Amino acid sequence: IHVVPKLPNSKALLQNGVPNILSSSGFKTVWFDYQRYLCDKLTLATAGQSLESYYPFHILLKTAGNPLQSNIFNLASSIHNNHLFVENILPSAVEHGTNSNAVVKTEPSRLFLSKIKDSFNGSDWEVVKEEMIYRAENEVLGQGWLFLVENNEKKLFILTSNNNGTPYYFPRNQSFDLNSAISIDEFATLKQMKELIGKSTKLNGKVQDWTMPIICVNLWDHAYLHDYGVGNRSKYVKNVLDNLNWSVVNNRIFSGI
Amino acid sequence: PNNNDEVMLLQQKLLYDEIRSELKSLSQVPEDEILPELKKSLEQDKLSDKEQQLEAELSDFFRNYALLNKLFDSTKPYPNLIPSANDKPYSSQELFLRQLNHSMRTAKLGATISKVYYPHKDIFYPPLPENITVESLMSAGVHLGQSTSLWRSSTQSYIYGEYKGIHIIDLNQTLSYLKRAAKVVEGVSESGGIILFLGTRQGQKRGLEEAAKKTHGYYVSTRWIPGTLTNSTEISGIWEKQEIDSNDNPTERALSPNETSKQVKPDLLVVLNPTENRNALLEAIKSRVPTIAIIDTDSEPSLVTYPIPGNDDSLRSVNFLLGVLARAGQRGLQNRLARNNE
Amino acid sequence: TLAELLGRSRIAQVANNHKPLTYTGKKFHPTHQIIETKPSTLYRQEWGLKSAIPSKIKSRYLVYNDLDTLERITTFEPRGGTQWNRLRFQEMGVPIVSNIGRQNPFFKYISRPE
Amino acid sequence: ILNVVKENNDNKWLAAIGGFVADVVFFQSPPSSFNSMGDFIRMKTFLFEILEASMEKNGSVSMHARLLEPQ
Amino acid sequence: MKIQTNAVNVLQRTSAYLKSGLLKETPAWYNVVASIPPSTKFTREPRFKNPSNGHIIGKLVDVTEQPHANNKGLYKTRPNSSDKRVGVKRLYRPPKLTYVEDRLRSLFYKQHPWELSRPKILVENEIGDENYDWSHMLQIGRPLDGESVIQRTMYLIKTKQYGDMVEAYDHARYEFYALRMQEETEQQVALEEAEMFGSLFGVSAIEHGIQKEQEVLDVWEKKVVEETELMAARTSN
Amino acid sequence: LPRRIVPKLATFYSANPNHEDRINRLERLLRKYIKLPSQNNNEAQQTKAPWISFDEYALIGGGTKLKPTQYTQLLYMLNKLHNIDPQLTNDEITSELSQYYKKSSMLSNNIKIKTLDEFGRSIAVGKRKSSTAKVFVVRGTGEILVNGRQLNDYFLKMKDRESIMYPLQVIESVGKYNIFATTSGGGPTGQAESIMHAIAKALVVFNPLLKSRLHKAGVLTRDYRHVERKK
Amino acid sequence: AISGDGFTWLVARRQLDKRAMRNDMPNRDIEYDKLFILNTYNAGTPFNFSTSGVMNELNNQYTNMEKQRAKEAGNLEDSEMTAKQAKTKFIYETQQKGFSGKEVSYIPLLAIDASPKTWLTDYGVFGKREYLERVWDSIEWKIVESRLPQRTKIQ
Ligand SMILES: [Mg+2]
């Protein structure tokens, strides 16, 4: 059985929500209700099978290449992504429930701000945030996820997913919406991806991708509607990126010590 | 906040690589190119009061830590990683360490897993004998006996019934026998006796080794040499013995050859697969060594002092019963070491 | 009681089957329940049966008849290939239709004495 | 395609599609690879269209296909 | 094999060694075994009830308990030959455990042969943790399968909502069909929705089968050719 | 306080307690470091595997009890730990593996890099049957002298001349070197092939990358055959 | 089943795959062969006439562009790029053909919204099925019957 992880300072979260982003009701929808909804569905889908003993991140990797396990993949991807989002927007990862700590001033580290300049042609963090807000509004028509990811070449770049698209495995990033029209450049990207997946010799037709997320923003209606409303998702993404927990985001960047 | 501290080192580390790289560049250049021109400069130069300071400070600094020194004497993890340049992509080793970082923090985000059986935990987290239930025994498959066609009718009193062509062992009796056997292991462990764990079926070694480790006992997983107990001087006399205190620490006292040839008999023998270890069981009888064994429906109960009715064919059932006995021994060992402290 | 627990055990859930494990006639549907073991349990020859399956078996799927026999072996075949036939049918996305236009057997229809 | 000659007494050949044996109906003619390959016709993969799938009382599935040929 | 005596009497044989002086030092196990005596009866025990179905073992129905005529129309006035044979053996033979659920399980998989193709894991997690409310078929912790139907049928007959087992079984079967149809659609739609957002898959199930068949059909081609050449030469004889 | 005598090794009652204890120690390391990746230079076939001999391991692994299959099992685990990526290895693994390396490392090697002399000449000696040859190879234009005499004068058989040219033909450098060959003993065939062997050994100094091609052609192998007194 | 935004449509296939004088007779062209259910995701349309072939058309541009760059490089085609592109194109076409022709259109008759925007406010995270149950009990079948084309009684 997959159970909803306990979050630090949960009593505060159930009373005052997440300050500057979500209210108490908004946080109950995104985490206490939706995470319960996902875990229960995952348990029903995977109970009695070998996947029941694997954590959601491993399930999505195991099932990423199986077309008829997409339902399990979607549930595992959403569960992993949601706790990635709830973790970097959380007031404090440490449990100051008995310490009553009210001073958590976390700021981008030097390694993060050094990789931002290197990967964005000298753009500042503030400018990159504006690009992230723009990318979310123009690339995610409906539900999806906004990620700041790091690849095998030490370069930070922006990835957006539609519905439950994993950042780890490019064949399942779901960054192109094929319901609408696509340019010849987008079709070239899809065609090149298909060729890479066909070069793999494995009988499971799987490729190697070492991309890892650094920041996760939930763009689903379960996270913003109640507090922001239809059409105000760009005000929600702005608040999330301005009140990130950088103790968690800094730890996600590999330092090498 | 303190990143600069590491940055200060990395700066020196980079500088050191630069100095070494161009030290090797000058190792290729012929001496005829550098030496004569270098000497000529000195022939055209005059030492100054300051220059002379280093003329003798370096002579001693090099006659103290290079010539008149002792060449020998009578970030710790992964200290041999060769980091890649900040412009170059991650190396294979760095990607492995980058994945290990992800595995500790992120890889387990999203959900926790409850009420799922993990095979390794039977060996490393065995329950205490008092917390064992019929359900737990049944989950491990201890109730599944042999085919009714292979029944050894001397086990009749342990049988709960037959189902799907096999005899079902009565777990209520298994639990009572298991508790009695566990108390014996704890008693012998708390008394300082030698406990030997014998099992020669494939896959049992891991359980046998850990059981011996946590009870400070002994195990045999490969083959019981016929005569190990009755012919001990011809088989085990050559191997080394040691003296230990009440805390099981080696005293270090050298042993007289008289003390190193004497038979060292186990105080208790635990047998996972008695049907294939008749030799050991008979030697235990001859040597008056109490024995514990898992007795399946085709196994003779009277050949052992303390039988435990149960499936002996499944590694889960065997490791579950072995784990319980091993933890009972551990508690006896911990109670003996505690009474010595106080 | 132990008897109540046994009736609900996972081994009890598998219906008794003595059909030949090696059948050379016409096969129209699965005849044996596929048993699956997880990778961790396979590493320890644990399948939830009475005895350990021989380590030679590398598949994670088998079909069996008897937990134990007079020959002191399990009667099993290390194959689970009827599941791939069902999943390949699902991938073809062709619904099964009645050539006689009968009522759908999976719906509780109000039938009459026609 | 399993056989290089239609099922005897039947106007349809047999194909092996997805772990099931189906009855393949050809548009008009049989592709020339049949005569060429002969009894090794099963060594090659063709594209088929699944017309309908029925269930018989014996518990079998009656799958009808159509040998889509490049045109 | 004879009931052994020397394995359970190690304490008594050892005590004779110590009392006589043949053994100077008491063994470490000696005190432990003395406090925890071995069981040494090794007897066959009678049993008077089948634990599975509660059937009484060892009860003889006397002619006084059969006053009415039988199915043949005859009264029973004397014990029959079976009643006059001693039946002590039945007290000692391990009872055959039976369950009504076994009959339904065989029926379910006879009616739905392809349910067998859904892999089942026999390795238990913890039987003691199962907290199931069989008012509904779905349960957190276990898959939806044939056993879900059987347990639902038992709950219906246990709560007396239905009287006949067949009626309860049919009611449970339809609940099972509804849940199976909702899952068949969730998987089809999930695949369709993913492809519409740019999901790419290396090998499908159909493709996997084709590749495996090619590997076998290639070895078969070689052998056929080889054995169609030995025949030609051997037949030439 | 009370003291007792107990078996030293947990494997005391096994057939070979000493071997099983050592295997257990190595198995613990392979379990603790199961994740560490292995060398990708293993494909490059790194030439390093100096493990102690079966007889040397018998001093520490049970003596007579030691079985060949037990020694094979020790090597499969020593190599697996040794083949862990050097960057990602730790001290614990190396400490355990140190005890199993041949102690020949105590001393040093007896090979000094060969180099051209003051006049750019590579000097090598070759032997065939009872004949010996000392050749001087220098960069030139294909001039050859045998004992101060022209090649066609000293060696009358064209097959002997072709044998001398073969090593230069393998490296396609027949017109790139001048050879001054001096030979003594045996007959024409022994001397010609002794010169052949010596030229091949002298050509490796000019380009050590061509040694593998010379070895594959068979010109760097000393022919052992000699006249055998009938027995 | 729809996870995010989308619509479940009750459609009616148009039996006018001829394409000759198409959309010229509001009755002869408004004829439905069979009804179907179709799912659209995000801003997808249920018509299928204005968006079919899109991938095939873009696929043929990509191959031609790659084939023209190959000619500049000077390559001798390939062993299986002409047989793989051909198969990819042959399947793309055979999967979009109609019973007679390749003009398959659909007439929207009903549409149920799956977007969480519709049902999250009143029914909550766990009440999508409750929403869909009340939606079925809230459909005015008069409006749907009105949209229904006239049956194509070619039979
Ligand atoms: Mg047994």
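Per Swiss-Prot, chain D residues shown: 231-301, in order.
A Cβ is built for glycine as well, from the same backbone N, Cα and C atoms used for every other residue.
Features reported for this protein in Swiss-Prot:
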type	residues	note
MUTAGEN	D:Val235 to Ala	Suppresses defects in the 5'UTLs of COX2 and COX3 mitochondrial mRNAs
MUTAGEN	D:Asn241 to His	Suppresses defects in the 5'UTLs of COX2 and COX3 mitochondrial mRNAs
MUTAGEN	D:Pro260 to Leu	Suppresses defects in the 5'UTLs of COX2 and COX3 mitochondrial mRNAs
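Locations of recorded Swiss-Prot features on the structure.
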{"residue": "D:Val235", "record": "mutagenesis position", "Cβ contacts under 8 Å, 6 or more apart": "D:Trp243"}
{"residue": "D:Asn241", "record": "mutagenesis position", "Cβ contacts under 8 Å, 6 or more apart": "none"}
{"residue": "D:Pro260", "record": "mutagenesis position", "Cβ contacts under 8 Å, 6 or more apart": "D:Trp243"}
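DSSP gives D:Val235 (mutagenesis position) a coil state; it is part of no helix or strand.
A coil conformation is recorded for D:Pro260 (mutagenesis position) in the three-state DSSP classification, outside any helix or strand.
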